[PDB]
Amino acid sequence: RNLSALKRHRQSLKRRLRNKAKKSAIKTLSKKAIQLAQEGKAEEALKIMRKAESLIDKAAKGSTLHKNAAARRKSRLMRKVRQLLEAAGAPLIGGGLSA
Amino acid sequence: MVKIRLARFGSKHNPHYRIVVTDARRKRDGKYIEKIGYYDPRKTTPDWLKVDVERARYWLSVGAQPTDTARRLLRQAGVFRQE
Amino acid sequence: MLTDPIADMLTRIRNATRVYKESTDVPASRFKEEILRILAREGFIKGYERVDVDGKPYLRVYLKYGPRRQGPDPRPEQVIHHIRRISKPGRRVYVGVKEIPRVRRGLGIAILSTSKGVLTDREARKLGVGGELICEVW
Amino acid sequence: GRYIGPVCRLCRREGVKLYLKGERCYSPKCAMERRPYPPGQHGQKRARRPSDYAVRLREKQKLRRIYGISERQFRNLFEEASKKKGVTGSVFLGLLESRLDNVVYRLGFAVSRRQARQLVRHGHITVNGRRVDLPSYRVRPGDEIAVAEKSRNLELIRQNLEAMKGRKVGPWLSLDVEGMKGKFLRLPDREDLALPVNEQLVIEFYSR
Amino acid sequence: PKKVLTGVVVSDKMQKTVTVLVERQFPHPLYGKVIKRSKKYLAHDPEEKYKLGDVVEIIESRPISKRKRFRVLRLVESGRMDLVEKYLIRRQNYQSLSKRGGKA
Amino acid sequence: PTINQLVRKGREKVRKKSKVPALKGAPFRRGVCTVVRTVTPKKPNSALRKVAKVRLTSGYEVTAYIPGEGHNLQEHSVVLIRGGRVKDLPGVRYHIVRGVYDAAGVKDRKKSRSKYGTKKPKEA
RNA sequence: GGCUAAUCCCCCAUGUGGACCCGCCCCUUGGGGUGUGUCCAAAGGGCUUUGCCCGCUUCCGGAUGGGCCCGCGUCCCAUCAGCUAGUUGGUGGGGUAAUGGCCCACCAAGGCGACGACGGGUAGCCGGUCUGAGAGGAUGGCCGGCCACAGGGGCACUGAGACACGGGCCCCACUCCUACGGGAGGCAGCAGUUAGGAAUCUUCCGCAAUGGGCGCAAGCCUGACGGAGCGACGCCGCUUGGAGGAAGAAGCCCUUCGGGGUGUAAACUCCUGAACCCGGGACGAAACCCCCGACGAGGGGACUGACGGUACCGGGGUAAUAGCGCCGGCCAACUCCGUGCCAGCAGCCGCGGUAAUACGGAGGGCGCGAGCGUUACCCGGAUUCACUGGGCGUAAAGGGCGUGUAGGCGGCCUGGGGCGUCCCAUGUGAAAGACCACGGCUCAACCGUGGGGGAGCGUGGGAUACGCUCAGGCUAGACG
RNA sequence: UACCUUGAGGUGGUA
RNA sequence: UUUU
Ligand SMILES: [Mg+2]
Ligand SMILES: [Mg+2]
Ligand SMILES: [Mg+2]
Ligand SMILES: [Mg+2]
Ligand SMILES: [Mg+2]
Ligand SMILES: [Mg+2]
Ligand SMILES: [Mg+2]
Ligand SMILES: [Mg+2]
Ligand SMILES: [Mg+2]
Ligand SMILES: [Mg+2]
Ligand SMILES: [Mg+2]
Ligand SMILES: [Mg+2]
Ligand SMILES: [Mg+2]
Ligand SMILES: [Mg+2]
Ligand SMILES: [Mg+2]
Ligand SMILES: [Mg+2]
Ligand SMILES: [Mg+2]
Ligand SMILES: [Mg+2]
Ligand SMILES: [Mg+2]
Ligand SMILES: [Mg+2]
Ligand SMILES: [Mg+2]
Ligand SMILES: [Mg+2]
Ligand SMILES: [Mg+2]
Ligand SMILES: [Mg+2]
Ligand SMILES: [Mg+2]
Ligand SMILES: [Mg+2]
Ligand SMILES: [Mg+2]
Ligand SMILES: [Mg+2]
Ligand SMILES: [Mg+2]
Ligand SMILES: [Mg+2]
Ligand SMILES: [Mg+2]
Ligand SMILES: [Mg+2]
Ligand SMILES: [Mg+2]
Ligand SMILES: [Mg+2]
Ligand SMILES: [Mg+2]
Ligand SMILES: [Mg+2]
Ligand SMILES: [Mg+2]
Ligand SMILES: [Mg+2]
Ligand SMILES: [Mg+2]
Ligand SMILES: [Mg+2]
Ligand SMILES: [Mg+2]
Ligand SMILES: [Mg+2]
Ligand SMILES: [Mg+2]
Ligand SMILES: [Mg+2]
Ligand SMILES: [Mg+2]
Ligand SMILES: [Mg+2]
Ligand SMILES: [Mg+2]
Ligand SMILES: [Mg+2]
Ligand SMILES: [Mg+2]
Ligand SMILES: [Mg+2]
Ligand SMILES: [Mg+2]
Ligand SMILES: [Mg+2]
Ligand SMILES: [Mg+2]
Ligand SMILES: [Mg+2]
Ligand SMILES: [Mg+2]
Ligand SMILES: [Mg+2]
Ligand SMILES: [Mg+2]
Ligand SMILES: [Mg+2]
Ligand SMILES: [Mg+2]
Ligand SMILES: [Mg+2]
Ligand SMILES: [Mg+2]
Ligand SMILES: [Mg+2]
Ligand SMILES: [Mg+2]
Ligand SMILES: [Mg+2]
Ligand SMILES: [Zn+2]
């Protein structure tokens, strides 16, 4: 028995737990940003989009997200924010959107 | 990683290889990418090694790492000479 | 209404010769005329001319036979021993130049219709084309 | 194995002299020489009209029973002859005439074909220098069939290559008696051979 | 090259989607007789531009959905239910040739 | 038929019916004799043929002939079947290979020995 | 619970560059460019220690591998005819590397079918293999490509890549351990066991060679592989002897009792000499590495074989396995005796009821020969599912008749298009196999190299007689 | 099992 | 009467 590959498993678990955590924030902030936008709170709705952006690319740094997966997220996010701010918004900090 | 190695084609005790380009992960005698030569280790004929420096040089120029033996054979056929 | 006019002509000819008629009429058509043009050149018929039967355009096909023979049944040998329709409505038959057949080790002919016109297997092969294998004749 | 056994009996069944003994088959004793009726308790009774089949069967036997080849090898050769270009019957005969054991016979190094065969399997023969012990070895044109020095001094080889002095040999061949060596000049042309076999019938035995 | 096919539009009943009946011809692999088979393609009509009876070209395209991988390249000839009819009648014939019998 | 009809129905390929449900399309099937006994020929023959009802391993129960001048089979004899019908005994479609299992070979058999499974006598 | 290193994780920075939103430009499905805004990098180690090696980060591209989609093709039953709700489509969203009812919410009511839907049966597909004159039939084992599966079912995690045979989780069945709470397993890897079966091998040698993973390298790992073992299972090669030898031994067989046969066969003489023995003894192996040269080119040097003491070479040397089927016709080979519709033979026709070339035996004969027969199965012959290539008055076969739907088929002349059809060029058609030639092993089987053909399909160009389509015309079909 | 009778059998007859 |  005993085939030291259980190691690969051990590691997978640590990695799993690391990815899991990273994605979780990305979601939380994304939602959060989407929420403030759908409320007209432009200055900070962007403020947070900026963080979400960072966290996404950052996740894509290693193998948590990686790929065009990162890009989709960034896309869909800016997509929903700029659009929701179509309620008088008027991008302030433009902390991410290029108007 | 594509390679330039030998492929077994003779018969029991009558080995005959084929210098060949292929993806490192394929069976040694499997689907190769291109044959770029042949080689008879027992030199049963005055023609026991042929290459095609032109093609060898193409693949080399695009990755293709050769086996030590293949590298050897390629060299012997003037693949790397520059003089 | 005729179903396959070329087959009709092929048959009218076949029949008429079995009773050794001098000539025999067939409703006219460019296409039928074109085939006749070959039957004549290849020397299977003494030739043909356009007549006007009862007001309509027909084609006298003058038939040809061998000479009177010895013993019983002195009927001449037929010049046209065989004439078969091949391609037919409801089973058209085409061939590439490479697929044009050779009728009786050459002793006969096959008439095919090509975009270079109605040719014999010799002519077809020469012009290097193929087409709808119309009929066989020997 | 290759038959081994009463041979001047095959001669009798085939009703013709097959030379499977060289000498004696010339003396007043080949049996075909006085006692021409087939072997066995029935050979003298009047024969019944043979079926076309019987003819070809007997005809194929005659031809094969001459070179001492096994039906197996005989068949394979004929198949090779068929597939090859040129008139099969011809090609077949030539191919048989190309067996080394046979050449060794045509050249006289040996009395009969069986004897010849043994001289080959026993290494007394050489081809272009290197010795060859394969009775079925096919000789190409230009090859030098010979005796190996180590064998040139054997009583049998002597009597044999001696009796060959002055004796002429097949036109598709050539022999240098003193050098105990000969050459396979050309595939014997059908006309060169004078076998008591109508090979057309053999081609037919294998068509059925 | 993205495949291009021609056919008649035999169904409008879908949003931004038309059913194009494409007829095909060819020699029977063993009997020679030139036979005629056909197949319906659900092509993408974004601006619901094409209607029943429209002979249209169909172009091989990126999946727009399931069962839908062609867009209408263009309009060949308009109006001509003679075709839609053949089709419709053939479908209606199926009518009851089951336990009873269709309609002739 | 017309070509169009052939295009529509085509020719029906010939199905081949086995004459030896020795199942598995095996060359031989083994079983055990349920019964052993004589049987009368048909058409114009007359005799007391030796047969056998065999409980087959192929899950079958069939009757098999016992070729030879004489045998040694009983209600519990293991046997190997080969398949070969006896033209005279309708119902018998298989033979029992002799020399295999409880089926001894044919004693004092001098000729067609390979059949009837009998070793070459030490004649001399 | 506590301590701790890093090429482990994180934050800030630099922004070649790249990602995302918006605009504009070129392109045209999400391709390429550009402007502002935002966001995003890194790891060190070794030294022949100021340089070089291994390596790290971001981006563009190459190469190889791959996902997804599409046209066409792919077995049997219609005694399966109707099927369908994520079901067909739409808008938005989720999801992924990516398109998509893939998934979801919402709306529409669609989608499929006799050109055979749906259901049932069977089955991995192919290059090819076998057969066949061909068309075709049958087949898919070895080898090569693709697919699928890893005790049965489901699931996701980690990763460039898996939904992962020798990773993980859960349920099920079974086995094992059990202090009864709970645990451990998964040979469809090599070999081997057992069970099933008519039937299918060694718990072998080696990592030397080719190939693979990791390592700068030495080198480690490799039941992949290279070899040996067992089985006539197949193919090919070889032997059991060669020459002489009586008008003819003996024995056995037949007999018109003269003789005939086995038979030159044996005996016997002479010759060669498979086995066996002695000696020698291999290619497959020259790279990696080290030295010189710049760790390059190039040159120099060293190590290394399981098979194997095997192949092969030389010397010596013994006459030294033959069997199986068949002999009524088809079908090549005949007589005696025994038996007496018995015992038995038998592929079909048939043979045996006191003369049996058909049963059993014997002599003899034919066939083939380390085989020969048998059984099973595939193609053939079988133009006996007929496309090539059949039929239907009485042989099997015209529907009891009509009307008519779909469909199949379509008179003469002209013109347009050029779908079918035909032509040229080009791409594709892997290797192996098959064919041809030459070559390596003494031959061959086996293998190496080279050559040639090739349907189908894609692309570009062309032809227009026939079929098709469109347009016009006609009157011989048809109808009035 | 035997003879009658069959070419040989079945039946049938005679022990 | 069965079989020739
Ligand atoms: Mg590790
Ligand atoms: Mg035809
Ligand atoms: Mg030939
Ligand atoms: Mg009888
Ligand atoms: Mg027998
Ligand atoms: Mg702790
Ligand atoms: Mg920048
Ligand atoms: Mg810049
Ligand atoms: Mg940063
Ligand atoms: Mg890192
Ligand atoms: Mg690529
Ligand atoms: Mg189905
Ligand atoms: Mg299956
Ligand atoms: Mg045939
Ligand atoms: Mg395979
Ligand atoms: Mg599973
Ligand atoms: Mg499981
Ligand atoms: Mg990885
Ligand atoms: Mg992942
Ligand atoms: Mg795994
Ligand atoms: Mg798994
Ligand atoms: Mg899987
Ligand atoms: Mg396992
Ligand atoms: Mg195993
Ligand atoms: Mg068992
Ligand atoms: Mg190794
Ligand atoms: Mg290696
Ligand atoms: Mg290990
Ligand atoms: Mg191996
Ligand atoms: Mg005697
Ligand atoms: Mg005698
Ligand atoms: Mg002798
Ligand atoms: Mg060497
Ligand atoms: Mg090494
Ligand atoms: Mg160097
Ligand atoms: Mg005979
Ligand atoms: Mg008899
Ligand atoms: Mg008798
Ligand atoms: Mg017989
Ligand atoms: Mg007998
Ligand atoms: Mg052999
Ligand atoms: Mg058959
Ligand atoms: Mg057939
Ligand atoms: Mg039949
Ligand atoms: Mg037909
Ligand atoms: Mg018939
Ligand atoms: Mg009747
Ligand atoms: Mg009838
Ligand atoms: Mg009627
Ligand atoms: Mg009737
Ligand atoms: Mg109609
Ligand atoms: Mg027309
Ligand atoms: Mg035109
Ligand atoms: Mg036209
Ligand atoms: Mg065209
Ligand atoms: Mg081509
Ligand atoms: Mg190929
Ligand atoms: Mg050679
Ligand atoms: Mg080749
Ligand atoms: Mg084109
Ligand atoms: Mg034109
Ligand atoms: Mg008109
Ligand atoms: Mg009696
Ligand atoms: Mg009887
Ligand atoms: Zn003789």
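So for chain F, numbering is Swiss-Prot's, and the shown residues are 2-125, in order.
Cβ atoms are placed via backbone N, Cα and C, with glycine included.
Features of the protein shown, as given by Swiss-Prot:
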type: VARIANT; residues: F:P42 to S; note: In strain: Isolate HG18; streptomycin resistant
type: VARIANT; residues: F:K43 to R; note: In strain: Isolate HG3; streptomycin resistant
type: VARIANT; residues: F:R86 to H; note: In strain: Isolate HG31; streptomycin pseudo-dependent
type: VARIANT; residues: F:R86 to C; note: In strain: Isolate HG14; streptomycin pseudo-dependent
type: VARIANT; residues: F:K88 to R; note: In strain: Isolate HG1; streptomycin resistant
type: VARIANT; residues: F:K88 to E; note: In strain: Isolate HG19; streptomycin resistant
type: VARIANT; residues: F:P91 to L; note: In strain: Isolate HG11; streptomycin dependent
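Feature map: annotations from Swiss-Prot on the structure.
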residue: F:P42; record: variant position; Cβ contacts under 8 Å, 6 or more apart: F:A48, F:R50, F:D89, F:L90
residue: F:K43; record: variant position; Cβ contacts under 8 Å, 6 or more apart: F:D89, F:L90, F:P91
residue: F:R86; record: variant position; Cβ contacts under 8 Å, 6 or more apart: F:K20, F:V93, F:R94, F:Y95
residue: F:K88; record: variant position; Cβ contacts under 8 Å, 6 or more apart: none
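Here the variant positions are F:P42, F:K43, F:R86, F:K88, F:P91, and none sits under 8 angstroms from chain A, going by CB atoms. In sequence order there is nothing to list: of F:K43, F:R86, F:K88, F:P91, none of the variant positions comes within a CB distance under 8 A of chain C.
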